[PDB]
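Novice: Quick one: this structure, given as C-alpha cells, is what I'll be asking you about.
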Amino acid sequence: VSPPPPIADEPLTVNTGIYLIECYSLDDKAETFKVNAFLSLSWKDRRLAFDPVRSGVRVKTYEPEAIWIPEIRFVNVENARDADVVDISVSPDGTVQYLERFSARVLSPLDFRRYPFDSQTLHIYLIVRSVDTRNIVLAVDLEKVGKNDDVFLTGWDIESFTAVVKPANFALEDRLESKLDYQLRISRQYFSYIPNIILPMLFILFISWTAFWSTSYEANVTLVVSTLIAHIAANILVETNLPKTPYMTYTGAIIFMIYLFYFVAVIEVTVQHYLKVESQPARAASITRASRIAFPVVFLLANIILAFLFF
Amino acid sequence: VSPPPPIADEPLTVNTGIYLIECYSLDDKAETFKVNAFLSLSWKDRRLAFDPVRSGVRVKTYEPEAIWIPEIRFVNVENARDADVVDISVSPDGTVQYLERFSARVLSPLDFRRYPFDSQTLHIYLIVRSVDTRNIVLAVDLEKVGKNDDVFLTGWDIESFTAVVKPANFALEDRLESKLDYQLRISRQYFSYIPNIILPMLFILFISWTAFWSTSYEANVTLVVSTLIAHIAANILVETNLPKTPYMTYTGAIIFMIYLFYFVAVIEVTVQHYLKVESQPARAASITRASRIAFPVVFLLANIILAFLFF
Amino acid sequence: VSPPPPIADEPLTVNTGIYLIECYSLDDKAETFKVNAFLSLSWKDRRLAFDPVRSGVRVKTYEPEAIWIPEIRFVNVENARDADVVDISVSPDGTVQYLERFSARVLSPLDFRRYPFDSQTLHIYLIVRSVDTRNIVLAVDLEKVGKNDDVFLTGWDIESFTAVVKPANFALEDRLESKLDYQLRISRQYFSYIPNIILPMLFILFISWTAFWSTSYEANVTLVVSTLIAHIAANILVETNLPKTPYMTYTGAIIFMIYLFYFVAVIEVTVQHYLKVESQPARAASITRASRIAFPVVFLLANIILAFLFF
Amino acid sequence: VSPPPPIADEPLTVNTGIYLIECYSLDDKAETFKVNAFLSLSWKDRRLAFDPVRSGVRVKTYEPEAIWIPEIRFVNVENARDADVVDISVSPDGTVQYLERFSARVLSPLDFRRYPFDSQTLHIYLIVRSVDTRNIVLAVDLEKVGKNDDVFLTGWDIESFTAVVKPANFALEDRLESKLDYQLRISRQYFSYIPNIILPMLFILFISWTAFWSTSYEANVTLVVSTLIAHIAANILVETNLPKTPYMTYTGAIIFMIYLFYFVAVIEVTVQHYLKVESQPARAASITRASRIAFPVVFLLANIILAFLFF
Amino acid sequence: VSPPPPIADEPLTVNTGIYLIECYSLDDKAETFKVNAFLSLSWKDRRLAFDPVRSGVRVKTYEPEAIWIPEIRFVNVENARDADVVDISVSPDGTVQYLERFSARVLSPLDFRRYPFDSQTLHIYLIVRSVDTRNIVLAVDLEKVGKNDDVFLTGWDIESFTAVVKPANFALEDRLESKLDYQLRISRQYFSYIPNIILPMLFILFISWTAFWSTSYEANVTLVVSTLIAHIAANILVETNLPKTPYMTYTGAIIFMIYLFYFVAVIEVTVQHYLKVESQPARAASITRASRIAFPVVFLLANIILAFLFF
Ligand SMILES: CC(C)c1cccc(C(C)C)c1O
Ligand SMILES: CC(C)c1cccc(C(C)C)c1O
Ligand SMILES: [Cl-]
Ligand SMILES: [Cl-]
Ligand SMILES: [Cl-]
Ligand SMILES: [Cl-]
Ligand SMILES: [Cl-]
Ligand code: NA
Ligand code: NA
Ligand code: NA
Ligand code: NA
Ligand code: NA
Ligand code: NA
C-alpha cells in the first residue's frame, strides 16, 4: 500500500472522468450548487499485473483497502465528498479502472452583471498531491466525461459539461499539485422574470406617470408616492434573491434608474402645484405637458443606453 | 465475496420491491420529497445452497458482510440512502431474500402548469451496475411493491404506488446498467387555496371596480392603487411557494391577467377625471357606465379562455 | 447470536417502555416533534440463564454485540433513532433487561380544525418484525412508561403519556409485525393569541365600522381599504404558521368571514356615496344608520354560529 | 470493564467539572443555546492502582476502551454530546483523571416576563445512572468548574458559571440517578432596543397624536390609521423574535396597550368629525383639547403602572 | 502510542501551518465563517527513526493510528473540524511531516461600529494540551502558512492571512496549553450599499421635504407619513442583516437620526396647518420657508458630525 514504482523517472498519470447523474440546488446568494456524479479513475500499477492465460480470468476485482488508490480531492467543495466505491477492476497489464459515485456541494462564483439574462460557467476542480516516491499528474479521459440526459437544474438550461484536458501543475508547500478544470456551462431561463417582475414593475411606473394628466396635487402625491412604495417592495424582493456584488448588475442599474424617475416625478408634481398656488398655471401646464413626452422618451433612451452597456 | 457464477450465459435477475412506510416533506420549490420505505431484494446464489434434511433447518440467516449482495442504488437521490438491513434469509435452493429499511430525499421534477389543480407522478429509480463476471438485470416482484394505509403527504392525495415491470437496460461508462421506475401518483388538495388566496384576491379586485360608481378622482386613485398594492402582496406570497418555471402556470396567468385589469382601471380613472376637468362629463359618464359592464364581462370571458387553455 | 428457541410453539414477548426525558421542536407546518427518551426492552433468553448460588452474582452485565437483542424500530420517524445503550442486565432465569437512551424526530399529523383552541394526540409507534425461527410480539410494561416532570413543550400543556397495551399484530411482506401505540396528549396554550392576533384583528375591523358614522366618501374609502390591508397582513402572518389543510379551520373560517365584512362595508360605502351624488341622502342615511346596528349584530351572530359548528 | 468494587458498602463518587471554551447561538424562540466545553471526571478505581517505585512512572495513561469510565450524560440536551477524549491519567492510588472536550445544543427555558430588560439562568444538567454492582453519586470539583475570558454570547452579558455542589439523587426506573446542576447566569444587553424599536415606536404614536391639533377628518384618518399600520409592522417584527408564552411579557403588555391608544384615538377622531357635521364644534373642540392632555398623561401613567407591575 | 521521550528536559515543538483553500459563508448576525484549509504539523519522534539503506525507502509513510500524533484542536470552533489526513511522512531522523485537509465553522466576533465601511480581523486559534510525560509547545512554520489566490469571500476583500509566531503558553486545569493565533484580515465591499440602501433612503427623505413647498395639510400628511413607512421598511431590512450590538453602529446612528428628521417634519407640518386655521399664515410661511433651508443644512451638518465621530 504505497504508490506504484516508476519504470524510468516518469510521473504517474491518473486518467479522470466525471459523469453527472444529478444537478440541483443552485443557490445564487451562496454561489453554490449540489452535484451527484460518477468519478472514474485510471492508472497503471505494474505490481497488480497478471498473465490472463495462466490466471484463467481477464480481469481481477479488488476492494479499496487491498490496493493503492490515488488521493483525489475536489478544490472548490464546502466539505469532503460523500463517496461510495462502485467498482475496482484490474486488466492484465496492471491498469486499474476505479469507479465511485459521489455527492458534493460545490463553491463556484457567479457573474450577475447580466442578470436575469446571464450565462454561467460552473467549475469542478479535481486535484492530486504528489507523494515522496513519485509525482502524480492528472489527465482527462473524454470517454468517461459526460452527463445524464435527465440532468435538470431548476430555472437553468444546461448547455455542456466539458473538461480542460491540460492540467494546471503547480508547487504547493514544497510538493507538486496537478489540478483539472471540469466546466458545466449553464444559461438562465429568463421567461418567468417578464410576467412576474419586469412587466408589473413597468405598470406601477406607468401608473405614476398618470399624474402628468392631473392637476390635483392630493391625487398626484398619492399616485407617485404609493407606486414608489410598490417599487421599494419590488427592490427588496429582487435584492434578497441576489448576493451583494462589488460591481453593478443590469437589474440593479434599472431598479436604481427607476428610483430617479420617481424622484424627478415628485419634483414635477411639487413644481406643478407650487405654480398653481402662485397663480401661474400656464407655466405649470407647459411643464406637465412636456413631462408627458419627456418621461417615456428619456426612460426608453436610458434603457437603450443601459442595455448597450451591459449587452 | 464475488457475484454468483452463471449456469449457462444468462444475466442475474435481482427481483426488487419498495413498500412505502412514510411519505413526507414535498418541497415544491426544490422539487424534492422525503421517503421512508422497505427495499426487498431477491436473487439466486447457488454457492449458498444447502440440503434441508442434513442441515436440520429450512432457512439460513446471514449477516451482510458474510454473503454477496448486489450494489443497488437510487438514481434520483440527493445523497446515498440511509439503510438498516432488516433480514437476509437463504432458502435451500440458494435463493436469497434480502430486506432493508431505508430513508432518502428523492429528486422528482413537478409540472406546475395546472397549479393548484395539478396532479404529479413522483419517481423512484432503482439501478444496478453489471460486474465483469456477469450482467445484473433488475425485476419487479409486484407482491413486495406497495404502501402503508397511514402514508399521508401534507396537502396531497396519494392515488397509487406502482412500478414499471420492464427495466430500462442501457450502456453507461462501457458497462450494462439495469434501471427500474417506481411511480407514486399524487393529486393536490386545492381546497385551502379557495378561502385563503382565490376569494380574497377576487374581493380586492371587485373593490377596485367600485371606482366605476364614483366621480371622485381622489377616492378612485386610493381605491385602484391600494388594491393593486394588496395584489402585489398576494403575487409575492404565491411566487415564493413556487419555483421559476420556463412555462406559464395557470395561477401565473391569472395573477398576470389581474395586473392588466388594474392598469386598464387606472387608465379609465385617469380618462374619467381628464374629461370632467375638460368640462365634458357626458363622455366620461358613458365610458364609466360601459366599464361597469365591460370589466366583469371581459374578466369572466378571459377566465373561461384561460381555464380552457389549461384544462 | 440468533433468536432464543421457544420451549413449546409460543411467540417471544418483548416488554417495552418509553420514558420521556425531553420534548421539543413541535413544528405545526411540518407536523413533526423532536423527542429525547429512554427505551426499555425486556425478553426471556433461556440460553443466558445461570444459577445465582454457584455464580455468586445476582445479575450478569453484557455488551450489545455479545447477546441477541430484538430489532425494535419506530414506524413514524423521519430517520432511524440516535441511540446509546445505557445498560444490559440478565437475571438468573434468563430475563434480559435492556435500556437505551434515544433521540428521534417523530412524524405525527395534527388536527387544526379547532386552532388555536385545539388539543393533539402525538403518536410514537414501536414495531418488531418476526424472524424465521420464531414470531416476536410486543408488550407494554406500564412501570417503565412515563415522563420527566421538567418535560416542557413551548406553547403546549402536556396532559399524559400512555401506551395502548394491546399491540396491532399484522402481516407485512409475508412476515408478522407487532406494532405498539405510545400516545402523548397535549393541549395548546391559547393565551398569547388573544392580545397578539385576536384583539388587534377585531380593533382594525371596528375601526373600519367608523365609516358608518361618516358621510365623507374620501375618508370612508381610506378607512375600510387601509384596515383591509392590515387584515391581509394578519391573514398572511397566520396562514404561514399553519399547513395547508383539506378541511376548514376555526381561525380560517373567521379570517375568511372578516373578508366578507370588509367587502360588504365597501359596498355600503359605495352605495352611500352614489345616493349622496344622486341627490337622495335620506335613502343613504337610513342605510348607513341600519349598518351601524346590522354589522355588529350579524358579526356577533355569525361568530356564535361558527363557534357552535367548531366547538 | 465493570464498575470498581466498593471497599465497604459506599457509593462511588465521581467528581465532575465543566470549563466553558465557547458559548454561542442562544435561540430565544427555541429556548436553546450551543456550548463547547471541557468535561473533567475523577473517580477511584483500586484495580488500576500501582506502586510508583516498581513501575518507574508516577502516572499511567490509558485509552477509553482499556478502563471502566462512568456513563455520564446530559439531561437537557437535544442529541447526545459530540465528545473527543483529551486525556485519561491514573495516579498510584488508583484515582482516574478523565478529560474530554464536548459540544452540545442545550435546552433551557427562558423567562421573557421582563424582556428586553431580562436576566436568565441557563442550566446544564449532568447525570449518572447507578449500575447493578454499586451506586454512582456525582460531586462538584470547584477547581475544574469555570469559563474562558473570551467566552461571549451575542447580545448578552455573561455574569457567572457556577455549579450546585449538592446533587439531586433520585429513583428512576428502579435505579438511583445522581443529577448535578451547572448554572450559567446571563443578562440581556438592552441598548440596541432603545434606538431600533422603543423610540421609533414612540415617535409613530406621537405622530398619531397630532390629529388632536387638526380639524381635518380626512387628514386625521390618514394620521391615526397609517401610524397603526406602522405599529402592526413593529408588532409582527417583535413577536417573531419571541416564543408564544402562556404569561404576559413587559413588551407584550406595552404593544397591546399602544393598540388601545390607537383605537381610542380613532374613536376621538370619529366623535370630533361627527360633532362638526352635526353643527356643534364647541363640544368637539373641548373633547379634542382635553385629548391633547389626556392621551400623554394616561400613557405616562399606564407605563408607570406597567413598569411597577413588571419591575 | 504515547508522546516521544525528551533527550534532555525540553518541551516538544510542533510546527504548524494553515493554508486556506476555500473561504465562505461569513454570517454577520452569527459572527461565524466557514473555512476549508490544509493543516500541516511537524514534530521530531526519534522512535520512528530508520536506516534508509536497510528499509529500502528514503521516506516512510504511516497511517494515523500507527504513530503518535499531537492532539491539535481549534479553540474558536462550533464543532470539532471535519478532517481527512492527506499524508504522513517520516524522514530517517524521525521528523514527522503530517498534512490534513479540514473544514470548520469558526466563531470570530465582528466590529460593526463602522458598518458598511468596516474592516475585520478573523481569528483561527490552534491549541495543544501538554501531556503528563512532557510539555507540547506550538510553533509557526511561515513556509506552510498562506492562501490560494482564488480564495474569495462574497462581499469582502481578503487583505492578508498571517500568524502570530509567538504562542500564548498558559496554565489551564493544572496543565500547560500552547495557543497560536492565525489572523485573516478582510475589508467590506461597500459598493452595493450605495445604489441599494443609501441613495433610495436619501431620496424618500428628500421627497418628505417637498411638504415645505406645499400648504395642503392633507397632501403634507400623506408625504411625510408614507415616506416614514418606507424608512421603517428600510430600517427592518437593515437591522435583520446585523446582530444586536451593545454599542452604536454608523448605520444605526444615521437610521435613528433620520427618524428624528421625520418627527420634526411632522411637527412642522402640524404647526404650519395650525397657524393657517388660526388665520395667521405669515407666521406659518416664515417657518415653512426657514425649514426649506434648515432641514438640508442641519442634516448635512449632523452627517458630517456623525462621520467624524465614526471615522
Ligand atoms: C389567534 C389566531 C389563531 C385567531 C384565532 C381566532 C380568531 C382569529 C381572528 C380571525 C379574529 C384569529 O386570527
Ligand atoms: C447601506 C446602509 C448600511 C447605510 C450605510 C451608510 C449610510 C446609510 C444612510 C445614509 C442611508 C445607510 O443606511
Ligand atoms: Cl473532496
Ligand atoms: Cl442510493
Ligand atoms: Cl427507528
Ligand atoms: Cl450527553
Ligand atoms: Cl477542532
Ligand atoms: Na487503498
Ligand atoms: Na457482500
Ligand atoms: Na445483538
Ligand atoms: Na470503558
Ligand atoms: Na496517533
Ligand atoms: Na390619502
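In chain A, numbers come from Swiss-Prot; the residues present are 47-357, in order.
According to its header, this structure was worked out by X-ray crystallography, 3.1 Å.
Placed from the backbone N, Cα and C atoms, the Cβ positions cover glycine too.
What Swiss-Prot records for this protein is below:
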- A:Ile244 to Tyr: Marked gain of function, with a ten-fold shift of the proton dose-response curve towards lower concentrations (MUTAGEN)
- A:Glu264 to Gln or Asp: Decreases binding affinity of TBA (MUTAGEN)
- A:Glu264 to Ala: Decreases cation selectivity. Decreases the binding affinity of TEA and TBA. Nearly abolishes block by Cd(2+) (MUTAGEN)
- A:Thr268 to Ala: Increases the binding affinity of TBA. Weakens block by Cd(2+) (MUTAGEN)
- A:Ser272 to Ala: Increases the binding affinity of TBA (MUTAGEN)
- A:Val284 to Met: Displays an increased sensitivity to propofol but not to desflurane (MUTAGEN)
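Each of the listed features needs to be described in terms of its position in the shown structure.
Specialist: Long-range Cβ contacts of A:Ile244 (mutagenesis position) within its own chain (separation 6+, distance under 8 Å) are none.
Look at A:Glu264 (mutagenesis position): DSSP puts it in a helix.
Long-range Cβ neighbours of A:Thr268 (mutagenesis position) (same chain, at least 6 residues apart, Cβ-Cβ under 8 Å): none.
Under 8 Å, Cβ to Cβ, and six or more positions away along its own chain, A:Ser272 (mutagenesis position) finds no residue.
On its own chain, A:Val284 (mutagenesis position) has A:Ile243, A:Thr297, A:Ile301 as residues at least 6 apart in sequence with a Cβ closer than 8 Å to its own Cβ. DSSP assigns A:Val284 (mutagenesis position) to a helix.
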Novice: Go through the mutagenesis positions A:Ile244, A:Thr268, A:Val284 one by one and keep only those whose Cβ is less than 8 Å from a Cβ of chain B; report them in sequence order, or 'none'.
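Specialist: Correct list, in sequence order: A:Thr268.
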Novice: Would you mind listing, in sequence order, any of the mutagenesis positions A:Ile244, A:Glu264, A:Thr268, A:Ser272, A:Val284 that have a CB less than 8 A from a CB of chain D?
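Specialist: Of A:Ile244, A:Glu264, A:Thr268, A:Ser272, A:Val284, none lie near chain D.
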Novice: Let's check the environment of A:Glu264 (mutagenesis position): how many other CB atoms sit within 10 Å of its CB?
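Specialist: The answer is 19 other Cβ atoms.
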Novice: Near chain E: which of the mutagenesis positions A:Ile244, A:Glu264, A:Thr268, A:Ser272, A:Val284 have their Cβ closer than 8 Å to one of its Cβ atoms?
Specialist: A:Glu264, A:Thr268, A:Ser272
